[PDB]
Amino acid sequence: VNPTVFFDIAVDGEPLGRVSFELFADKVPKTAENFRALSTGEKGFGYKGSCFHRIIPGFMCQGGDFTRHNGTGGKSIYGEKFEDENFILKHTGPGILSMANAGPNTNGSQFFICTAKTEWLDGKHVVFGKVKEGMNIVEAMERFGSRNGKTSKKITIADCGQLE
Ligand SMILES: CCOC(=O)CNC(=O)NCc1ccc(N)cc1
């Protein structure tokens, strides 16, 4: 029974809506657990109040850099970084949740949500969940991002946690 987690998104402090995700703990357990734990904040840190630093319309929404807020940071529940667990699952379309990284076996906390099929990232980024509800809210986030990823307003995870 795969976990469900939610993000409540704010544009410049003002509520936008809720995105929920199924985490594929059945296929990517170690990676699902890191995201589930960081969403609930139960280990004393996580996504709550963190930034979506890079939004590229037609491509993806990236965030989860809760230590440097700009794409150069983050940390896992297992230490600063952890392995690519496997590459069983693929970037099949919009809504796919996948780990960002800075090379092989460099996963921390940064993740991205796909707004298109991104097949080329297969074997390179670990897919561990997908958007369950509120894809329309990820599409609304998309509209504050730019060609180079810089957001026009501050997009944040106002609140996050587990639903199931
Ligand atoms: C479509 C996803 O595009 C990327 O992942 C581009 N990489 C990227 O921003 N890397 C910065 C980074 C630094 C440290 C950790 N732990 C994770 C990521």
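Residues displayed in chain A correspond, in order, to Swiss-Prot positions 2-165.
Structure method, as recorded: X-ray crystallography, 2.1 Å.
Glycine too: its Cβ is placed from the backbone N, Cα and C atoms.
Listed features, source Swiss-Prot:
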DOMAIN    7-163  domain 'PPIase cyclophilin-type'
MUTAGEN   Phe60 to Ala  Loss of ability to stimulate MAPK/ERK phosphorylation
MUTAGEN   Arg69 to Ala  No effect on peptidyl-prolyl cis-trans isomerase activity. Reduced interaction with BSG/CD147 and ability to induce leukocyte chemotaxis
MUTAGEN   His70 to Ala  No effect on peptidyl-prolyl cis-trans isomerase activity. Reduced interaction with BSG/CD147 and ability to induce leukocyte chemotaxis
MUTAGEN   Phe113 to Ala  Reduced ability to stimulate MAPK/ERK phosphorylation
MUTAGEN   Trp121 to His  No effect on peptidyl-prolyl cis-trans isomerase activity
MUTAGEN   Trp121 to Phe  75-fold decrease of sensitivity to CsA
MUTAGEN   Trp121 to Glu  Loss of peptidyl-prolyl cis-trans isomerase activity
MUTAGEN   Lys125 to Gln  Acetylation-mimetic mutant; no effect on its interaction with TARDBP
MUTAGEN   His126 to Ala  Loss of peptidyl-prolyl cis-trans isomerase activity and interaction with HCV NS5A. Loss of ability to stimulate MAPK/ERK phosphorylation
Next item on the list: Translate the DSSP assignment of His126 (mutagenesis position) into the three-state scheme.
Entry: coil
Next item on the list: Calculate the distance in Å between the alpha carbons (Cα) of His70 (mutagenesis position) and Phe113 (mutagenesis position), and round it to a whole number.
Entry: 14
Checklist line | Spatially closest candidate among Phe60, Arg69, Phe113, the listed mutagenesis positions, to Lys125 (mutagenesis position) (Cα to Cα) | finding: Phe113
Check: So which mutagenesis positions out of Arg69, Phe113, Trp121 are up against ligand 1, CB under 6 A?
Finding: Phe113
Next item on the list: Return the member of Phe60, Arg69, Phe113 nearest to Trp121 (mutagenesis position) in space, with distance defined Cα to Cα and candidates limited to these mutagenesis positions.
Entry: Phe60
Next item on the list: Compare the Cα of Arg69 (mutagenesis position) against each of the mutagenesis positions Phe60, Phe113, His126 and report the nearest.
Entry: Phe113
Next item on the list: Just name the most isolated of the mutagenesis positions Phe60, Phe113, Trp121, going by other Cβ atoms within 10 Å of its Cβ.
Entry: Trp121
Check: Which one of the mutagenesis positions (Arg69, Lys125) has its C-beta surrounded by the most other C-beta atoms within 10 angstroms?
Finding: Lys125
Check: How far is it from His126 (mutagenesis position) to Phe60 (mutagenesis position), counting Cα to Cα, in Å?
Finding: 14
